[PDB]
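J.: Pasting a structure below so you can have a look.
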Amino acid sequence: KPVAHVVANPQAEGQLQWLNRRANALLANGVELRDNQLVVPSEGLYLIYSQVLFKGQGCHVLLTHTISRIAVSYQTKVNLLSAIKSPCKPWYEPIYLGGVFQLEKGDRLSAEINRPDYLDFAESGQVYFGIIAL
Amino acid sequence: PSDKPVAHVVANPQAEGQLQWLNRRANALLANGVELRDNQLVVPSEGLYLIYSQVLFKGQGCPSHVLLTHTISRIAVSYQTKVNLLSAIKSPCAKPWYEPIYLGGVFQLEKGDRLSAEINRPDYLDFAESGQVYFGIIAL
Amino acid sequence: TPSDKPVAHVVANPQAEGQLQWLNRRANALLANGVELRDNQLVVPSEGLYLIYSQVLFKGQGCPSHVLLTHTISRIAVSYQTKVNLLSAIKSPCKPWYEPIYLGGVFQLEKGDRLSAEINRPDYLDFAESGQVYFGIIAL
Ligand SMILES: Cc1ccc(C)c(Cn2c(CO)nc3ccccc32)c1
């Protein structure tokens, strides 16, 4: 069962960087984390999921979070799962993502935001990215 | 290859005043028995499933009262009834707002059950990028 | 060929107006593979990574003379038997309005941990329909 659950570095400047060797971070049976992307070890069905958390103090920003599939043969980047929030006293806006996908060996997976300056990396729990082979 | 019943379907962007689910699209699935019939997902065998859906609504400013809803429903063949499993009602409110509603949970389903994912306001749906509006299940 | 993963999805008792009573004994609610509902709390039967998730829904009529809506998920560990916040959210809803609050995340949990999911304003809770208010864990 290839699985992987990576979390964001709280020790990172203006960047969304996925760690595996953090507290509570599986990454088993061959799921590489290279170039900040999960590399799919074998072809099949996978549950792919994510969450990020934004915060700010008062307020025109749009916050986007997006998971993509970089195909191993084709080679371009396609949105798999994506959402947008409009945050307009401190505020907190998470974005949830997840679903099931047929993936190929070698495909890469991105989990990215557009405004890492509003990212809340204060602990863990709710800024994560992962895949689970079914 | 997994024998697990799964499905991931996506919204038709040029379905007018409708929330229409498609599988014949890149990165969309019906596998291991799941069917797409009359805009619904039919389950092929009993057991625990994860069920999930996202819609993303978008308006330009606010002149009101506007309400947005997103509802995943179950028709159990045995009971011949339609029941909500997951439902959110939200009040947004000339700048643009967005409201993404992600509904997920785990459920015990039966062979032949039918699953719907519906909203009140198809006109407020946004399709700027792909992957913004989807509906899926994953047998455990 | 069933899954042996600790899972649970519990729903608000729509009969208990003015309160938040989690029910696994209701249509489309469940406990499996050792998860218990005790004293309004979910009990974790084995250690591991778990997705915890919950939604509550608030509705009110007009906006009075000022209202803060909170939703909190807490953990009571065997090793440390007092409530620790895991997840938390607050909203000001200010003529009906609807304000759903969603919380979830992935956490390492121990055997016999007790999880709680609470609101401060049960009087604004809306469960005229199922699927609006729920709480659950799924073992990863
Ligand atoms: C309740 C739920 C049910 C089904 C699905 C697909 C998700 C998506 N999801 C999310 C969404 O932020 N985080 C996750 C962590 C682990 C597994 C799935 C996850 C959540």
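Heads up, chain C uses Swiss-Prot numbers, so what you see runs 83-147, 149-177, 188-233.
Per the header of the entry, the method used was X-ray crystallography, 2.5 Å.
The backbone N, Cα and C atoms fix where each Cβ goes, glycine too.
Got these off Swiss-Prot a minute ago, pasting:
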MUTAGEN   C:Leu105 to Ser  Low activity
MUTAGEN   C:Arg108 to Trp  Biologically inactive
MUTAGEN   C:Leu112 to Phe  Biologically inactive
MUTAGEN   C:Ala160 to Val  Biologically inactive
J.: Just to verify a number: CA distance, C:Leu112 (mutagenesis position) to C:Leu105 (mutagenesis position), in angstrom, no decimals.
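T.: Per the Cα atoms, C:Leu112 (mutagenesis position) and C:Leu105 (mutagenesis position) stand 8 Å apart.
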J.: When C-beta separations to chain B are restricted to under 8 angstroms, which of the mutagenesis positions C:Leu105, C:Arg108, C:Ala160 qualify?
T.: none
J.: Can you count the other CB atoms that lie within 10 A of the CB of C:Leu105 (mutagenesis position)?
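T.: So the number of other Cβ atoms within 10 Å of C:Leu105 (mutagenesis position) is 16.
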J.: Tell me whether C:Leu112 (mutagenesis position) sits in a helix, a strand or coil according to DSSP.
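T.: C:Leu112 (mutagenesis position) sits in a strand per DSSP.
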J.: Would you please pick out, from the mutagenesis positions C:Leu112, C:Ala160, the one with the fewest other Cβ atoms within 10 Å of its Cβ?
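T.: Comparing Cβ neighbours within 10 Å for the mutagenesis positions C:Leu112, C:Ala160, C:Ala160 has the fewest.
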J.: Please give the Cα-Cα distance in angstrom between C:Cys177 and C:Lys188, rounded to a whole number; the 10 residues between them are not modelled.
T.: 11
